[PDB]
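First up is the structure itself, then whatever we jot down about it.
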Amino acid sequence: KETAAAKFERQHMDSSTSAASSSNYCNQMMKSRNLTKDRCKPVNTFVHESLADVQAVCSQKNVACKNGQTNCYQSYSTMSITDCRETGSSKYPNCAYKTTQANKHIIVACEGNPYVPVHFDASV
Ligand SMILES: Nc1ncnc2c1ncn2[C@@H]1O[C@H](COP(=O)(O)OP(=O)(O)O[C@H]2C[C@H](n3ccc(=O)[nH]c3=O)O[C@@H]2CO)[C@@H](O)[C@H]1O
């Protein structure tokens, strides 16, 4: 089916905007991208920069992955991001999220050939 690269774009990419859309961006975005279908995805990050800018991060600052792997990279520049965190009040299937806009360095895990992002590890 959909490649790991493809999944990363659907789960974390959103160039169409510049900042945290609205207070209900995560509620909408999380639902639109299919991350609340089988269970309220607890935490998810959408990045607002060109696909090219994000792909570029795979050749930037090599840093250790949270899982101990060495295939993670941190962006030299900060990027516009929107963090989506599940509210406690949240209730499957009515997954609810808090929306937080920030400008930070992202850390992603890359794999394959081409060497592209397949996992969002962290923002710092
Ligand atoms: N070093 C590495 N560590 C982990 N996985 C690695 C890897 N290198 C490659 N892979 C591969 O990527 C696939 C997709 O990764 P995930 O299933 O974690 O999907 P998300 O990033 O959407 O889901 C993750 C990231 C997201 N998250 C976490 C923190 C945050 O700031 N933002 C955010 O979006 O929350 C979820 C849990 O933390 C894996 O199956 C694996 O094969």
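For chain A, we keep the numbers from Swiss-Prot: what you see runs 27-150, in order.
The way this entry was determined, per its header, is X-ray crystallography, 1.8 Å.
Even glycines carry a Cβ here, placed using N, Cα and C.
Here is what Swiss-Prot says about this protein:
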ACT_SITE  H38  active site, proton acceptor
ACT_SITE  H145  active site, proton donor
BINDING   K33, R36, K67, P68, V69, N70, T71, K92, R111  substrate binding site
MUTAGEN   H38 to A  Loss of activity
MUTAGEN   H145 to A  Loss of activity
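Features recorded in Swiss-Prot, as mapped to the structure shown.
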residue: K33; record: substrate binding site; Cβ contacts under 8 Å, 6 or more apart: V144
residue: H38; record: mutagenesis position; Cβ contacts under 8 Å, 6 or more apart: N70, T71, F72, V73, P143, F146
residue: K67; record: substrate binding site; Cβ contacts under 8 Å, 6 or more apart: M56, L61, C110, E112, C121
residue: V69; record: substrate binding site; Cβ contacts under 8 Å, 6 or more apart: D109, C110, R111, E112
residue: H145; record: mutagenesis position; Cβ contacts under 8 Å, 6 or more apart: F34, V134, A135
Under 6 Å from ligand 1 by C-beta, which of these binding-site residues make it: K67, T71, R111? Sequence order, please.
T71
Check the DSSP secondary structure of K67 (substrate binding site), expressed as helix, strand or coil.
coil
